[PDB]
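Participant: Pasting a structure below so you can have a look.
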Amino acid sequence: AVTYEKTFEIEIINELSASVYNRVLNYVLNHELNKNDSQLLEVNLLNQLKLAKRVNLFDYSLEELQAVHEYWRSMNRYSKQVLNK
Amino acid sequence: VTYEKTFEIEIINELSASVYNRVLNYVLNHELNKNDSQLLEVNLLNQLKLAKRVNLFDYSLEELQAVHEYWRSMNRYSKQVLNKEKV
Amino acid sequence: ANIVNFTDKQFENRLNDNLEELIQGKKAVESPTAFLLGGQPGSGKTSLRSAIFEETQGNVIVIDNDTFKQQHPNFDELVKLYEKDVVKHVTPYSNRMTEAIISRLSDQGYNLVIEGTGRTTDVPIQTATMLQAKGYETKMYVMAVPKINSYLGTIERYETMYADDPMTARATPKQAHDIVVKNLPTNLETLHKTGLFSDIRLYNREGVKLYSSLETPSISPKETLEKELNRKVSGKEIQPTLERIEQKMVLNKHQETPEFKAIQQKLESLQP
Amino acid sequence: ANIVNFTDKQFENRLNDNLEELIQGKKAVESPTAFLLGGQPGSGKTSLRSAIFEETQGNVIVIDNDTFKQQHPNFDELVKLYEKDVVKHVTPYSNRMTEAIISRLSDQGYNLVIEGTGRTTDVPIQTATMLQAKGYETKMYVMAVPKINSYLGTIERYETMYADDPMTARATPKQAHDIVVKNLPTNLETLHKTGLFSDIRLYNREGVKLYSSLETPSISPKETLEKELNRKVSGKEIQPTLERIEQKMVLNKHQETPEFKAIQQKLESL
């Protein structure tokens, strides 16, 4: 009970979000930041991404999926600026 | 503290309130379950709450400029996701 | 039905979220302290927040009326309807929310920072009196900044906000700035006389404590503030600010304005 | 060796975060089930994930090897040295991480979904056998999509990823797509004969079940899959996709490619 257009959006989201999340996780870990310290810019960002990823994309409308896709495009851009001072 | 950082912080606080309030208003107006992180707009609200827990007075100027960009991007993003109509 | 109004339920739900947001990471204490801020628009009062955050070791809640204006349930509609003059229409809501928050938080006993300009003596007197009745020690920290620097501050602020969002940026009417500059010195002496504040301090843009009634109880805050407000600023000092303003106004395509023409004229005269 | 290598501590820190993320909202069960996926690149295996998420009422963890590649501890340095050819350097890490996660999660009993193409039979047989030894029931859900539609899908996926990030976007070799298309039918019959899978299913992009070995035990998955793979797609059905891809390629400035030119002709030929 799904559409190709939405499942295609989900596939792209899954690949993009992985890339963005990994970039932030990698920095937090190679930098020995306390993952339990939300005051740190990078950890706070990591926690926001964790919250964003916990969702079930199969329960979103096409419009919502396109929004999630833009969310990750925006975080892809943002994470690059935050990590690469 | 420097005037440069202080000014950056003043701008961040004004912009973040604008973005957060837009999201809060939408969530409340649409009677969305604030405890349901699956709802796209509520998930965003919760991320914004997380963003606001930080102490900007502990950040370097570079970190503040990054925070400032964060709010610019969420300003842009929120305007897009807040799609549903109604009072 | 008048979009300017809102239900008590709408107010309540917003009040609840505000309290949840504000108390996050803070804790009420046995003997709370409240810091009433003062200073004209553009004077950089956020610097005062920094000093107080340090003094309270981070256990303080900042209450800022402006952060609730766009929280009005019908802010968007009011913005299209009243546009540029929308602020006066959401102030009833923000004033009501600000007082509700102060009331609820002071009932508990959290340390508080109350944003203000010090335009009047009565508002802080009533606020401090109410707080003391709830067991609070009440202080007053004020920015002491040359009127030229604060005025320029209001411009840089507007243009910077405009760059982030043309629809969210709102200029500080000059009267809003000038009236405070005019009232403050005398108002501070009047406040000093009440003895309500355990300490009244003046801080410059750099965070330097210029005066403290606690340290010199026989010295009025008036003269010290007037001296800084009227201090003549050199070509330098403001140059960096003028440059930052120019950069933003060029970006915002606001060159065709008296402000801009004045900024460039000044900058040109400051060249080697 | 050297930078392409990493310490056990770096591996561990990443494994722990991966596990933390994957188990969120999930719970181990008494009789766990593992769903091995199959289908050529571009077929749209995400549709299988939807069907399985539904079947397990959401209590299932998806293990996708690709999501760990950019997690290599020294990814940044590796990229500066190899840029677009960095993939081969981090695959070993991803492979090890994937096996570590499957091992840990299967030890605990979580229902699992294992991303795969079914290009070979040895991999799924090996996985299924290992899992059954841990008390798992094993199924194999596979996409049955016309080769022309999946091929166009690999192109659209690439162009879309390119639009998102020109840096990391990389096309799917048509050879990799064609090799799966060619071997999958025969491979499923081979897997059918092992009896390792309680049910082998074929699905289309809308999540419609087209075949089930559990339901038709004597019917091989082979012929049904071949029929779909070779089905002639009408211009009416394909035109929309062609135009959508065409427009994305123009935006990406990819008109000077055999792919774009072929889409133009196949399109103007309508």
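Residue numbering in chain D adheres to Swiss-Prot, whereby the residues present occupy positions 2-271 in order.
Recorded method is X-ray crystallography, 2.0 Å.
The backbone N, Cα and C atoms fix where each Cβ goes, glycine too.
As annotated by Swiss-Prot, ATP binding site applies to D:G40, D:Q41, D:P42, D:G43, D:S44, D:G45, D:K46, D:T47. Here Swiss-Prot notes a mutagenesis experiment, D:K46 to A, with the remark: Loss of activity. The substrate binding site annotation in Swiss-Prot covers D:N66, D:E100, D:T118, D:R120, D:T128. While the structure shown retains the original residue, Swiss-Prot records the mutagenesis experiment D:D67 to T with this note: Loss of activity. Annotation source Swiss-Prot lists active site, proton acceptor at D:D67. Among the sequence features in Swiss-Prot, the mutagenesis site D:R158 to A is noted as follows: Loss of activity; when associated with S-171. D:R171 to S appears in Swiss-Prot as a published mutagenesis result, with the remark: Loss of activity; when associated with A-158.
Where in this structure would I find these features, and how exposed are they?
Facilitator: The secondary structure of D:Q41 (ATP binding site), as reduced to three states from DSSP, is coil rather than helix or strand. Its own atom aside, the Cβ of D:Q41 (ATP binding site) has 29 Cβ atoms within 10 angstroms in the protein chains shown.
Following the DSSP three-state reduction, the secondary structure of D:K46 (mutagenesis position) is coil. In sequence order, D:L38, D:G39, D:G40, D:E116, D:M144 constitute the residues six or more apart from D:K46 (mutagenesis position) in its chain with CB-CB distances below 8 Å.
Spatially close to D:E100 (substrate binding site) yet at least six residues away along the chain is no residue at all, judged by Cβ distances under 8 angstroms.
Of all Cβ atoms in the shown protein chains, 15 besides its own fall within 10 Å of the Cβ of D:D67 (mutagenesis position).
Cβ-based neighbour count (10 Å, all protein chains) for D:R158 (mutagenesis position) stands at 20.
D:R171 (mutagenesis position) falls within neither a helix nor a strand when secondary structure is assigned with DSSP, and so counts as coil.
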Participant: Identify which of the recorded positions D:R120, D:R171 has its Cβ surrounded by the largest number of other Cβ atoms within 10 Å, counting every protein chain shown.
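Facilitator: Highest number of other Cβ atoms within 10 Å: D:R120.
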Participant: Compile a sequence-ordered list of residues in the same chain as D:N66 (substrate binding site), six or more apart from it, whose Cβ lies below 8 A from its Cβ; state 'none' when nothing qualifies.
Facilitator: D:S95, D:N96, D:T99, D:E116
Participant: Rounded to the nearest angstrom, how far is the Cα of D:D67 (mutagenesis position) from the Cα of D:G43 (ATP binding site)?
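Facilitator: Given the Cα positions, D:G43 (ATP binding site) is 15 Å from D:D67 (mutagenesis position).
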Participant: Distance check, please: Cα of D:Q41 (ATP binding site) against Cα of D:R171 (mutagenesis position), rounded to an integer number of angstrom.
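Facilitator: Rounded to the nearest whole number, the Cα-Cα distance is 17 Å.
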Participant: Checking D:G40, D:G45, D:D67, D:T118, D:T128 - which of these recorded positions have a CB within less than 8 A of a chain C CB?
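Facilitator: Cβ contacts with C: none found.
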Participant: Three states by DSSP: which one describes D:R120 (substrate binding site)?
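Facilitator: Where D:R120 (substrate binding site) sits, the three-state DSSP reduction gives coil.
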Participant: Out of the recorded positions D:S44, D:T47, D:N66, D:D67, D:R158, which are near chain A, with a C-beta less than 8 A away from one of its C-betas?
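Facilitator: So the ones by chain A are D:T47, D:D67, D:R158.
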Participant: So which recorded positions are near D:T118 (substrate binding site), with CA atoms within 10 Å, out of D:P42, D:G45, D:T47, D:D67, D:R158, D:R171?
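Facilitator: Neighbours among recorded positions, in sequence order: D:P42.
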Participant: What residues, ordered by sequence, lie under 8 A Cβ-to-Cβ from D:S44 (ATP binding site) and sit at least six positions away in the same chain?
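Facilitator: For D:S44 (ATP binding site), the qualifying residues are D:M144, D:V146, D:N150, D:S151, D:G154, D:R206.
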